[PDB]
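Below you'll find the structure, written out as structure tokens, and then a few comments.
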Amino acid sequence: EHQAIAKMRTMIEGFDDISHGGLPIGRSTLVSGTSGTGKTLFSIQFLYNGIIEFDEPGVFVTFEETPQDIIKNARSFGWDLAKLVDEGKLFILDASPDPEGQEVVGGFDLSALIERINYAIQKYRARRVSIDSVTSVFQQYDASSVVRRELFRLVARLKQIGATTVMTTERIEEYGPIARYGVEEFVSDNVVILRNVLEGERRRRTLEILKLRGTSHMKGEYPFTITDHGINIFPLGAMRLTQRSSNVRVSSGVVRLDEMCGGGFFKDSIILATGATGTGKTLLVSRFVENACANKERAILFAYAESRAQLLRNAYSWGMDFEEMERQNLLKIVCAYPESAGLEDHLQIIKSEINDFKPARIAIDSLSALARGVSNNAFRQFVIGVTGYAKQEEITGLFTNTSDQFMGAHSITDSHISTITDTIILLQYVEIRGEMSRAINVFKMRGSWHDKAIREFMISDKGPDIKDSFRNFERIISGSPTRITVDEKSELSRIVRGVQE
Amino acid sequence: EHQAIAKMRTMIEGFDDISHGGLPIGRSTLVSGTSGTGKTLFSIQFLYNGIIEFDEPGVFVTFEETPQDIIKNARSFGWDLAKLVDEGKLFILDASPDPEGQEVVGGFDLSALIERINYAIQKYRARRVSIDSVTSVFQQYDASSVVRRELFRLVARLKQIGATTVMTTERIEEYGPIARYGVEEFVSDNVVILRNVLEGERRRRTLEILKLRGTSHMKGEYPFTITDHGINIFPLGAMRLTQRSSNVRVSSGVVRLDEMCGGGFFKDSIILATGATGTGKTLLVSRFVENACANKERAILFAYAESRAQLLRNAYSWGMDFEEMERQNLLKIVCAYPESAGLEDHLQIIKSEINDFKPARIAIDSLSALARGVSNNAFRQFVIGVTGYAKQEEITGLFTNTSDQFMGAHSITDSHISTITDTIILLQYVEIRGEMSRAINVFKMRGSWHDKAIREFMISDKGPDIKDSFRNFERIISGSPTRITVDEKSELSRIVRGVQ
Ligand SMILES: Nc1ncnc2c1ncn2[C@@H]1O[C@H](COP(=O)(O)OP(=O)(O)OP(=O)(O)O)[C@@H](O)[C@H]1O
Ligand SMILES: Nc1ncnc2c1ncn2[C@@H]1O[C@H](COP(=O)(O)OP(=O)(O)OP(=O)(O)O)[C@@H](O)[C@H]1O
Ligand SMILES: Nc1ncnc2c1ncn2[C@@H]1O[C@H](COP(=O)(O)OP(=O)(O)OP(=O)(O)O)[C@@H](O)[C@H]1O
Ligand SMILES: Nc1ncnc2c1ncn2[C@@H]1O[C@H](COP(=O)(O)OP(=O)(O)OP(=O)(O)O)[C@@H](O)[C@H]1O
Ligand SMILES: [Mg+2]
Ligand SMILES: [Mg+2]
Ligand SMILES: [Mg+2]
Ligand SMILES: [Mg+2]
């Protein structure tokens, strides 16, 4: 064919993007990785999606696990492969060693295997093939050079059958040799790397497509997650910056804050609320979610510092109630420690809830808690992920960032997120006459006017009460101001033009 | 020969400069690299160029990939190698093992292959040869020393025919040994090393010519990009300081700013708009991109933070419509996440997007949104790439850098780019009477006078409005100034009022 390589859609969430179409049809694809990375799953989900979506028959070849365990373990994702075997759509070819014993099973055992596969293909008329762990076979007497020739024989014979094949290899070091015998990478037309990279004490699942002979593909490690729906990769780079926008205004919950912003927040905009600890970020978040519920809209709250009851207690002390909003089903709370997962996991925990409850407002309280030790690079990618998702879903997102230094915030966000967010709200402490006092301040708005005043504000049983500025103070930002006005008034005066010592 | 070493051009974009003419005539060149680097592509593109550009026939010796597979692979880049093998200009030598099961195939398999290769040379009068993956033949039972002889016999034989050859070798570690058996490097007269360096979940593709026995070459790594057009190398050293300069002026979109610059921006100059987030920038950028269309010039806005629609939402809220000038084919937005590629790729996208549309003005919103995750050096040389290209191709370019710390920042650019640009526009925050007012300063203009005052300005539905400076103040640059009393200054009168 004069056409370039065509790809077959794996229908695995994300992989079709990173691979730019799927898998090169007619060729084999090497899915290599350390233990427990999701190799076996990738091969099964590939075959499974082949039957469900495109009615393409499949053949699975196992060398270690028993077909019973394959069907058993695949029930974790809700895949009745057994039925797919019954319907003649799926065929599991058992090639795992019988527990007894037989000498020399690497000679004509492979050449017979290839013809076993060919029969399995011809009989079931299968388009997709998965061969889990081709490593176990060569783990008998063979070494290096033996593997390369024998592996090439299987890749070659498979290609002539026209099978879109997916093979599997094991590893020892995360960033060491791509495959065991340091040879499989060069024989295979396609190479895919599954990593369970440590870093700290958490684990980050990454997928990389090393090479696709004949086509294009996204380069680098893209994070993924194994869930009850299977492999889920987030192409945080294929995300097209075409997110819609609107001049429709929504309320922050605080009336004056709507006026300080030139008619309330925008619907299609991300809101950041910085400031030291204790200023009142959680409160602005509370009042924010309160608005959507009152307008018969759905809204979610993600807390990463407070308990579920301490989030209701302090809220009830502000008069507002989340109970009734939960009772009438318009408000949803999550609450989870940042250490309970990695950033790759949390992103999906959010994203999943967004599809189920389908809110109109998102309030992630404390992004600063998701930078706890996590690299500044792995963080930005996550932030952009949430922001870049809530934007294309048209959801007003209010975020929160506790500044690590009270009184003297030389920079807005210490993790340099300030560029991504549209609307910025700055809260700060102002030492007035030996007293700490709040000072709400709208700092940026990308479509509206916006007030430019550094207004003080009190909080009580009602909370956010916005008063007047500090027109008689220098160096407000510093936190330790200075009274001016060297003039007086009222009645007077005389003249007596003289000194007068 | 009594003369110097003649080099045959490879026509690989960028490689000829690095190799100072191309590959040495009648000699071998080792192109080593790990999986997915670009070895096979380099060798194919080497032969394919000689046929189309120089009418120099080529023989491609394969060891693993079947011929008919290699044919379909080159079709990725729109290359009909099936046509070239049919025209007797290219020949794919199939030395791949049979898909059956023989072992007594080679008792003289080296001298046998050489006679085959040498037969194909004189048969097609080939001047260029590419031996793809010579490693995949020693993977029978050979050791390290055994390779040194079987290579040296093949290398010497091809040198006796007088053919310029490219031998491909594979490897595991990126910076460890150069070839598999740690032998191939010294056998070949020429050593090219391809890499796919990772460094933090990304992949930078770099070429390096380790050695060229005989002549000189550019020393070190150089970033390259495998695209639809094949290999594209950026030789940032081959770009010498020879870009024309002019004195013709252009407008920033803000007429008042043009006065502050003493007549407006220079045409062949790089302008930078540094300022904390929320100052101007995108407003300044927008106004700058508008001036082209009214002057009927083409402009390109590379956005790296906001969507294509949000820009329109903000532009239409400052007057200026982007729709019309896009319909007029005078304006082009781009929009792409910084993590949607590599610095090497963004440079090529920009370079290509310039050629296709041919703009007179360029606006790259937020360079600071490109240093995200990247090292300083990889970023610094990227800036020199886009800056130098806008200079040599003679284009006015406005850039943007968001300083991390608002009010108190004592460095213009955090990544220290200052010395590269020709004009630095500075925006900042000034706390006046418990409020957040803006200010615009023209920090430098390399060839003009420019106003040296820190004027404040407003942002409205009609745009910016540069006003009066902060004369009755001090410590402006620190964000939180001083009211200077003031002063006094006591409403005139004879003796005042009291003292008392
Ligand atoms: N419902 C699920 N939720 C979360 N994780 C799951 C679920 N089902 C399976 N997994 C994960 O899958 C992993 C096992 O990977 P899989 O069986 O896909 O191939 P593998 O174990 O990497 O390859 P091999 O079987 O050759 O070692 C387990 O570590 C487990 O954490
Ligand atoms: N009923 C109330 N009356 C007066 N002030 C209150 C009341 N409830 C809370 N506050 C004030 O709110 C401040 C805490 O702010 P908020 O409850 O919004 O969480 P937060 O400051 O964002 O929490 P953290 O900084 O720990 O993340 C406290 O310093 C307290 O003075
Ligand atoms: N149209 C295309 N656009 C972008 N990239 C492409 C395109 N076609 C091929 N590539 C890239 O070329 C790479 C393949 O490299 P190449 O074909 O040079 O062989 P190699 O991997 O260097 O050799 P070996 O497979 O023997 O290790 C793939 O990783 C792919 O990313
Ligand atoms: N319609 C408007 N009326 C008044 N002021 C506006 C209007 N639109 C925007 N602004 C002002 O412009 C500022 C934002 O600047 P702009 O959107 O031009 O780019 P920027 O904020 O420098 O970009 P970045 O967010 O990347 O720093 C806001 O602080 C706001 O004060
Ligand atoms: Mg397995
Ligand atoms: Mg809080
Ligand atoms: Mg190769
Ligand atoms: Mg901007």
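By the numbers in Swiss-Prot, the shown part of chain A spans 14-514.
Note that Cβ sites are derived from N, Cα and C of the backbone, with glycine treated the same way.
Per Swiss-Prot, the feature ATP 1 binding site maps to A:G49, A:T50, A:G51, A:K52, A:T53, A:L54, A:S89, A:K224, A:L225, A:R226, A:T228, A:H230, A:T240, A:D241. Under the DSSP three-state reduction, A:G51 (ATP 1 binding site) is assigned to coil, being neither helix nor strand.
The Cβ neighbour count for A:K52 (mutagenesis position), using a 10 Å radius over every protein chain in view, is 24. Quoted from Swiss-Prot, the note on mutagenesis experiment A:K52 to A is: Induces an arrhythmic phenotype, significantly reduced ATP-binding.
Same-chain residues at least 6 positions away in sequence with a Cβ under 8 Å from that of A:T53 (ATP 1 binding site) are, in sequence order, A:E78, A:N86, A:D145, A:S146, A:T181. Annotated Mg(2+) 1 binding site per Swiss-Prot: A:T53, in sequence order, evidence recorded as a large-scale study or a structure entry.
Within the same chain, residues at least 6 positions away in sequence whose Cβ sits under 8 Å from that of A:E77 (active site, proton acceptor in CI (KaiC 1)) are A:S109, A:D145, A:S146, A:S149. As annotated by Swiss-Prot, active site, proton acceptor in CI (KaiC 1) applies to A:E77, with the evidence given as a curator's inference.
Note on A:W92 (mutagenesis position): other Cβ atoms within 10 Å of its Cβ, all shown chains, come to 21. Under the three-state DSSP scheme, A:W92 (mutagenesis position) falls in the coil class. The annotation that Swiss-Prot gives for the mutagenesis experiment A:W92 to F reads: Increases photoperiod in presence of KaiA and KaiB.
Proximity of A:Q153 (mutagenesis position) to non-local residues of its own chain (separation of 6 or more, Cβ distance below 8 Å) is seen for A:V118, A:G119, given in sequence order. Under the DSSP three-state reduction, A:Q153 (mutagenesis position) is assigned to coil, being neither helix nor strand. For the mutagenesis experiment A:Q153 to A, the note given by Swiss-Prot reads: Higher CI ATPase activity, clock speeds up.
Around A:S229 (mutagenesis position), taking its Cβ as the centre, 16 other Cβ atoms fall within 10 Å, counting all chains. A:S229 to W appears in Swiss-Prot as a mutagenesis experiment; the accompanying note says: Increases photoperiod in presence of KaiA and KaiB.
Cβ-based neighbour count (10 Å, all protein chains) for A:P248 (mutagenesis position) stands at 18. Under DSSP, A:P248 (mutagenesis position) is assigned to coil, being neither helix nor strand in the three-state scheme. Quoted from Swiss-Prot, the note attached to the mutagenesis of A:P248 to S states: In kaiC5; induces an arrhythmic phenotype.
The ATP 2 binding site annotation in Swiss-Prot covers A:290-296, A:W331, A:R451, A:457-459, A:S461, A:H463, A:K465. For A:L296 (ATP 2 binding site), other Cβ atoms within 10 Å of its Cβ number 20.
Quoted from Swiss-Prot, the note on the mutagenesis of A:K294 to A is: Induces a long period phenotype, no change in ATP-binding. For A:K294 (mutagenesis position), the number of other Cβ atoms no farther than 10 Å from its own Cβ, over all displayed protein chains, is 25.
A:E319 to Q appears in Swiss-Prot as a published mutagenesis result, with the remark: Strongly phosphorylated, arrhytmic in vivo. Non-local neighbourhood of A:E319 (mutagenesis position): A:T295, A:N327, A:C348, A:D378, each in the same chain, at least six residues away, with C-beta under 8 Å from its C-beta.
Secondary structure at A:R321 (mutagenesis position), as computed by DSSP, is coil. Listed in Swiss-Prot as a mutagenesis experiment, A:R321 to Q is described as follows: In kaiC9; shortens the period of the circadian rhythm to 21 hours.
Record note (Swiss-Prot) on the mutagenesis of A:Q394 to E: Constitutive KaiC phosphorylation. Every protein chain shown contributes to the tally, and the Cβ of A:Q394 (mutagenesis position) ends up with 22 other Cβ atoms within 10 Å. Secondary structure at A:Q394 (mutagenesis position), taken from DSSP and collapsed to helix, strand or coil, is helix.
Note on A:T409 (mutagenesis position): other Cβ atoms within 10 Å of its Cβ, all shown chains, come to 28. In Swiss-Prot, a published mutagenesis experiment is listed as A:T409 to A, annotated In kaiC10; extends the period of the circadian rhythm to 27 hours.
What Swiss-Prot notes for the published mutagenesis of A:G421 to R is this: In kaiC11; extends the period of the circadian rhythm to 44 hours and increases the interaction with KaiA. Residues within less than 8 Å, Cβ to Cβ, of A:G421 (mutagenesis position) and separated from it by at least 6 positions along the same chain comprise A:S491, A:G492. Look at A:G421 (mutagenesis position): DSSP puts it in coil.
Under a cutoff of 8 A between CB atoms, and with a sequence separation of 6+ in the same chain, the neighbours of A:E487 (mutagenesis position) are A:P494, A:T495, A:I497. Quoted from Swiss-Prot, the note on mutagenesis experiment A:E487 to A is: Constitutively phosphorylated.
Taken over all pairs of the listed ATP 1-binding residues (A:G49, A:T50, A:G51, A:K52, A:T53, A:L54, A:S89, A:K224, A:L225, A:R226, A:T228, A:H230, A:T240, A:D241), the Cα spread reaches a maximum of 34 Å, rounded to the nearest whole number. DSSP gives A:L296 (ATP 2 binding site) a helix state. Proximity to chain B, taken as a Cβ less than 8 Å from one of its Cβ atoms, holds for none of the recorded positions A:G51, A:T53, A:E77, A:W92, A:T292, A:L296. Here A:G51 (ATP 1 binding site) comes close to A:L207, A:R218, A:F237, A:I239, A:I244: these same-chain residues lie at least six apart in sequence, with C-beta atoms under 8 angstroms from its C-beta. With a cut-off of 8 Å between CB atoms and residues at least 6 apart in sequence, the same chain places A:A17, A:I18, A:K20, A:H33, A:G34, A:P37 near A:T228 (ATP 1 binding site), listed in sequence order. Sorting the binding-site residues A:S89, A:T240, A:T290, A:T292, A:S461 by the number of other Cβ atoms within 10 Å puts A:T292 first. Close contacts with ligand 2, defined as a Cβ under 6 Å from any of its atoms, occur at A:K294 among the recorded positions A:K52, A:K294, A:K465, A:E487.
Among the recorded positions A:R321, A:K465, the residue whose Cβ has the fewest other Cβ atoms within 10 Å is A:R321. In the three-state DSSP reading, A:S229 (mutagenesis position) counts as coil.
Here the candidates are the binding-site residues A:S89, A:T290, A:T292, A:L296, A:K465, and by Cα distance the one nearest A:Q394 (mutagenesis position) turns out to be A:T290.
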